[PDB]
Amino acid sequence: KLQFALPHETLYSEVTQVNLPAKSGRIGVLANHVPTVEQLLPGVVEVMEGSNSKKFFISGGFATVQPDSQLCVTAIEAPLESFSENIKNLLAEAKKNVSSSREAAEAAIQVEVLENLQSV
Amino acid sequence: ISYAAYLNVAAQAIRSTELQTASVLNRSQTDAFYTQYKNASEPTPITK
Amino acid sequence: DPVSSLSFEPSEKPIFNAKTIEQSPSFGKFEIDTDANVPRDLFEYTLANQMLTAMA
Amino acid sequence: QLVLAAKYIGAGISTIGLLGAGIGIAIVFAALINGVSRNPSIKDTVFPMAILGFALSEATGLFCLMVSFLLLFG
Amino acid sequence: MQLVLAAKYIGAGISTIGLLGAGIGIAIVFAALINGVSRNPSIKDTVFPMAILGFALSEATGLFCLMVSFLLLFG
Amino acid sequence: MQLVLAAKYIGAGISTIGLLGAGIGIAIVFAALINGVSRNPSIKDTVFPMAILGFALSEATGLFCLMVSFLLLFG
């Protein structure tokens with residue numbers, strides 16, 4: 001059972017294999033998996049229910065396998081369309097910004113997002 | 001920088017991708033003022 | 001809390017501190033290593049997530 | 001004569017071989033304890049695995065030991 | 001004569017030392033199996049073939065060692 | 001003559017080396033016990049007999065080394 005929920009949408013909140021990018025690297029959850037808490041990093045997420053796979057671009061969040069086999073994924077913005085150039089333009093601007101200013105951390109997040117997007 | 005502030009910034013960045021909706025834009029644009037208060041006086045309103 | 005669609009009952013709930021995570025037997029029901037500061041991260045994350053729900 | 005001395009010595013050398021198996025047995029049991037403590041519930045799957053792993057680790061020790069006996073006797 | 005016959009019995013003994021490594025090795029593969037399957041209890045069907053393979057290969061190094069021991073023992 | 005008595009003593013000394021691996025082994029099983037009990041807070045009742053079992057088997061390997069040492073020593 002997968003519970004994948006966002007503030008403004010609710011997705012999978014059964015599912016067979018879920019592939020997650022986590023503080024602990026990358027984690028895949030299949031059936032019984034020991035109950036965990038993981039911070040989800042800004043991510044490309046794949047959720048597979050049977051052979052069907054849906055691919056989500058995710059702003060990071062939290063993942064918590066519950067001991068009752070409920071994979072609580074909470075994230076702010078997760079689909080395929082979310083990945084679907086402008087971000088590269090933005091990163092250039094944001095990089096210039098790092099020179100003066102928290103904004104540095106923002107731009108760092110942007111490098112991660114651009115790379116993560118580029119990965120798709 | 002709180003962890004969820006970090007995640008927040010990532011979420012805002014993520015709608016920059018080409019495909020967009022108003023509710024998303026609203027989720028990426030809001031304003032407020034956090035105002036301090038004393039044990040009385042209110043240090044000057046500073047935009048959130 | 002909007003109790004019924006014609007009523008509202010003012011409601012409160014307790015946000016759980018990082019201490020709570022620490023001294024709860026949540027090691028016995030979940031698994032983290034120690035490298036992550038899951039109390040300091042989960043506290044922050046649910047500080048907002050709980051507040052957002054309350055706001056809604 | 002020299003050969004009879006050499007037999008007794010040779011047997012002794014073979015006894016050294018057992019040390020590796022001993023470490024091996026321990027490694028399997030350590031993993032068992034870690035696994036059991038990790039899941040609270042892996043135990044029924046893991047218990048035959050542990051027995052198999054023990055047996056194979058032990059087997060290497062046994063080979064060393066029989067070579068010792070063979071050299072000892074003849 | 002005595003020197004050569006003795007040498008076979010000594011040399012056989014020396015060969016036996018190599019086996020310790022394989023003994024430790026087998027256990028290391030099994031340890032990973034137990035821990036791995038514990039961490040994801042459903043990985044087993046993929047992993048168990050891999051485990052037996054790793055066992056066999058580690059064991060094989062031990063076998064080559066043991067062969068040289070027996071060759072000196074009985075030749 | 002002298003050589004045969006000498007050889008018995010030498011072979012005994014060499015056999016004593018075998019025990020060391022068992023020594024380290026016993027510790028490893030107990031290390032896992034400690035880590036397990038600290039990990040679970042509550043595993044102890046199942047795991048304690050497991051720890052004893054693992055101890056015994058590891059110990060037995062050293063025992064074999066020891067009896068061979070005596071066997072060569074005494075003849």
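Think of each number as a place in line: the chain as shown, counted from 1.
Structure method, as recorded: electron microscopy, 4.4 Å.
Cβ from N, Cα, C; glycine included.
According to Swiss-Prot, the naturally occurring change F:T46 to L is described as follows: In strain: DS400/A3 and KL14-4A. Among the natural variants that Swiss-Prot reports, F:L53 to F is described with the note: In strain: DS400/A3, DS401 and oligomycin-resistant mutant. Among the natural variants in Swiss-Prot is F:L57 to V, noted as: In oligomycin-resistant mutant and cross-resistance to venturicidin. For the naturally occurring variant F:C65 to S, Swiss-Prot gives the following note: In oligomycin-resistant mutant.
Recorded features from Swiss-Prot, shown on the structure.
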residue : record           : Cβ neighbours (10 Å)
F:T46   : variant position : 16
F:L53   : variant position : 15
F:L57   : variant position : 21
F:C65   : variant position : 28
Inter-residue C-alpha distance, F:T46 (variant position) and F:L57 (variant position) (nearest angstrom): 18
F:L57 (variant position) to F:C65 (variant position) - Cα separation in whole Å: 13
